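Quick notes on the structure that follows.
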Amino acid sequence: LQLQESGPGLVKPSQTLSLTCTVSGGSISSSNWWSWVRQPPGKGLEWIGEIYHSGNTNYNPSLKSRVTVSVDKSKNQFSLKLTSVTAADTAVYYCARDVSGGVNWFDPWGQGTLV
Amino acid sequence: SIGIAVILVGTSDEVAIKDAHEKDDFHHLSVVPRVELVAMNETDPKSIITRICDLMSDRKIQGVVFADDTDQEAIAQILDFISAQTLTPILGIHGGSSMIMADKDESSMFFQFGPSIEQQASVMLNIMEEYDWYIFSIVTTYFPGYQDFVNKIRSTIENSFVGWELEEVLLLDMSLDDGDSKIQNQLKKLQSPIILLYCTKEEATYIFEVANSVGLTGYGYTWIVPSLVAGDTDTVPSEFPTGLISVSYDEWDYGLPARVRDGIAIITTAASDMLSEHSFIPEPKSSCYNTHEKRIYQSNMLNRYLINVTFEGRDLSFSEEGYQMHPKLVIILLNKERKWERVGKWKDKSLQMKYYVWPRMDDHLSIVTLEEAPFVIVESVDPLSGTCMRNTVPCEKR
Amino acid sequence: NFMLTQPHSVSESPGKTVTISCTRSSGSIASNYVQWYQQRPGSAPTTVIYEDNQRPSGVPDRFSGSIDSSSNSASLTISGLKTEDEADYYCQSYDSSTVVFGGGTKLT
Amino acid sequence: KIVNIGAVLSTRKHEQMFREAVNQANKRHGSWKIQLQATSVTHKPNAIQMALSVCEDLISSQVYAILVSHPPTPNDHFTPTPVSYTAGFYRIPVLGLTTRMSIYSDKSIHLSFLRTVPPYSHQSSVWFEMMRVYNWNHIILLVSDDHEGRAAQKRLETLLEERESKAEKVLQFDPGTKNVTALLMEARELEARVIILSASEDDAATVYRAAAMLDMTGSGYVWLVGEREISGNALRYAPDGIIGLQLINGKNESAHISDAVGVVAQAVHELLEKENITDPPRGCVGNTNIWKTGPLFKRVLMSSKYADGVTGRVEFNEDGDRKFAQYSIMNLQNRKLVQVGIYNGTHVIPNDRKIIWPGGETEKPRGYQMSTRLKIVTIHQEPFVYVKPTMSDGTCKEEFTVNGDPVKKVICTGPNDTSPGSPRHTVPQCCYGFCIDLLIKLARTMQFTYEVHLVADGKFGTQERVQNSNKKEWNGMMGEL
Amino acid sequence: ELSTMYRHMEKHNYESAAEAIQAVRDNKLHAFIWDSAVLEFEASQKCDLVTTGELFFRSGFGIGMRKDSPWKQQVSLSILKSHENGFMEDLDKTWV
């Protein structure tokens, strides 16, 4: 199993970001959720959202109506389409997959973007 | 050195009670208890807790006995409350204490001296089968225990050879007004030589008034009532239809000093047996108020030693819900003058009675017969029950 | 949600045992528990302990963790300090609506 | 005339909210010399302090009705009972706010007590409706042995008996135990895959751990829990996909207080327009008589249909419990709860979210696994089912009928002699007869396998009365089905 | 209408059919009220025992099972098929 970070990458403000992550060694048709943890430089961590391959999503109450994460069954890839991105929320975005089990155990982590 | 307190509200002769109590020299238990006698006229709930906890804080007492004389049917709730809160075992003897209630909590240390609600139904059916009445009907109102009365009645009547014909088991209640005409119509659909009722005092008077308005007292049907209705003697609302069977605990033959004596004996014997068996005498309660959590331990083992007492060759064994299991119920009847008279005595299913044949206060004629040929066959009464089987008539050979 | 505080200014001499603590600001941390992530400088964070008792499949046994259930803080203990210790350590818990991440700590 | 209503609360802010609500209430409806004020008091640890304080409050003024609310704490059903016990002797109505325990529903224990929220043993209607919606017909109860669960089990039994379809089995485990694995082994594979759980928090956690250790939380099982075992420490161990219930406004006490104030204001205004009224007695030490302000007040309070307010339609049944409540069917996914539906009291309308059934996947499991293995009980009879002890090795000896056929035999596992009373041992025999070959033909046609064992008691079976009990149970072979 | 008969039977009732038949041949009893097929078979095996009277309470046999089960229709159809075909006639001619 391996998660490969990808995406076009933009730095322009007042636009909509679109990054997609590829997975190698595993299949998204599993029981494992997919996380989209974001990393602000020089700071800690804050959770963003999770996506299940069935189609339902789980977001954060703070940024509820601003982040959408979807998956592509045919192309074996999910994407993030954060909209109304400002100039004060730049950060490096990480792709992580957790195990269902009965816990949240985000591991192993992906390479990570640098947007 | 076990402290036991006694509370009086009946305004009786406390000197005689003290004299009876001090005449105890049972040199078989290292108990040396103390007796405290206090008097009051307070029926309000508020003073009860204050005074009982003041007595508890007076000098390290561990058990209390309540002696009431009124007809209040609500004190038992506060007594259960105090028993549940304060771990001191408590038992009442006279008055509202004998009034039996629905059920205590999981670990309530309250006990009563009156008969349960299951001895009375058995005594009622015993007297019914003893006087050859057989046909009867049951009426009742909502009360804490009515769901057991009918169940026990049906269970007993179904497991016998003799012929019971219970019918008209209507459950009319006077809780809802504005429509008592419906109550009248529902009661109008009944006819039977015997009726049973289960309703305390006020509802009994109400149904007696409405029945007399309809009219069935002399040419009608006799009534049989539980102890929770008549209970105390003397007082009578004058609506009692001149004749009643009112099985109840005896009052003029059993003395309050004797009840106090055996209560004290039970408590002391239980304490002595526990001390001899475990030597783990519990500490007294901490205080009346300001007691957030002072439960040192759940020392509830006294219940396993208190429900089995053998004193002076007398059986006194309470039950899980609080019973007597061997009471001395007597049967009382109201004559044409308003006062109660003794007619019998109940003792371990031996219903000894004084009136051999019912004296009806004309379509009642004797019928002579002789036993010979396949026309009149004389048999022997069943030795088990006391009366013989169905499809037969009770000829009384001299 | 709530916040987590950690003593990010702890660094002892080599060859010694140290303990790090992650504190829960609001609520009682006794039903939902915490796991620790170590992030080397110039790579991705890696888990070092989950369930607060059992380490992942393959790791030194020097690191350990425990909780007190009194100060609402979870303590992770590392013994035998060496060169493989300079990394960013983070605590992450969760209530039953979101995910909460701690401030983080590192030792030199 | 001036009539006031008192209350006991848990915080000073709630007292100010009560004062504001009563001030808003009295400035409406009529003003025929009517003025009502609110008297409040905080909470104290011990119950006898509550009793004395509440009777002193009764001494302060003739309180027509008292409002009580359970402070935020564990269940602790001992907190609200002193008020009910004290006010019961005076027979004055008492209004409850947040106490959801089902013990208070008993008329005998509490003759005068009204509740504003449905009790715990009242969500069985939701389970019945959900079973009807998702076409589930077989369920396995797991109610704990206590006074709380008996009401729920009897209500569910009656509701199922309406449709002439009884519950497949009802289990009972003692509260506060430490090893319940035996019951779970017994009830793991009976016929059904729908588990309905209702117990305390610690017992729920123990059951969850035991079930997780038995690998029963995998795909093919549907859990349906109550309300208590979804919050607290029950989320430490819980399989994903459980479907719990939650009250819509069980914590926002302000709306409940406002609605209670309004309904009692309407009730007292309606009552005051009549004749033959008295007042409750002043002082918890002077009078010891039943207040005439009694059953008529409660009767007129029950029929108090309210149009529309902050919580919805308010209607009281003949049980002292609020009717027509709203429930939020919700599901747990990845340790995060989310809403899935709404229960309006008539039916349940699904939302725009897809449930995640236990063990992953989204297929709405049928919840019924058929077992192609039956246990068949027979009894000894002369021409129908013979019994011959086997020979030393263990296999039955061969026999031949006059026309020359190998009579078929099967091996029974019944006790020997007359009864297993003194010797408690069973020796395997093998039985043949007129019914055994018919059973063989049935098994051949039916495509299943069988296993026959005799009956221990040896009687055909009749309804016998239990030992000093009001429940009738069967016996013998009839009782083994 | 049969109270006396029950009250007279309840005194001495045997615990199993096998013991009662053995007791009848020893003249410890004078009658025995049991099923029809079993007694009809018994009368053929032994000699001194004979069957009299006429059948009353004519209710057949059956295969009991719980109220809710998926086998009911198929089991009833299989039994009816075995009756109509003629299998039970062969079974009776060999065992009874």
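We number chain B the way Swiss-Prot does; in order, the residues shown are 34-394, 403-439.
Each Cβ is built from the backbone N, Cα and C atoms, and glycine gets one as well.
Taken verbatim from Swiss-Prot:
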MUTAGEN   B:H127 to A  Reduced zinc binding
BINDING   B:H127, B:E284  Zn(2+) binding site
MUTAGEN   B:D283 to A  Slightly reduced zinc binding
MUTAGEN   B:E284 to A  Reduced zinc binding
MUTAGEN   B:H311 to A  Normal zinc binding
MUTAGEN   B:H359 to A  Normal zinc binding
Quiz prompt | Secondary-structure category, per DSSP, in which B:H359 (mutagenesis position) falls | solution = coil
Exercise. Using C-alpha positions only, work out which of the mutagenesis positions B:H127, B:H311, B:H359 is nearest to B:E284 (mutagenesis position).
Key: B:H127
Exercise. Write down the Cα-Cα distance for B:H127 (mutagenesis position) and B:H311 (mutagenesis position), rounded and given in Å.
Key: 33
Practice problem: Based on Cβ atoms within 10 Å, give me the single least packed residue among the mutagenesis positions B:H127, B:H311, B:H359. | Solution: B:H311
Self-check item: Number of Cβ atoms other than its own within 10 Å, given for B:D283 (mutagenesis position)
Solution: 14
Self-check item: Cα-to-Cα gap, B:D283 (mutagenesis position) vs B:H127 (mutagenesis position), nearest whole Å
Solution: 11
Exercise. Give the number of CB atoms, excluding that of B:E284 (mutagenesis position) itself, located within 10 Å of its CB.
Key: 17
Practice problem: Kindly assign B:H311 (mutagenesis position) to one of the three DSSP-derived states: helix, strand or coil. | Solution: helix
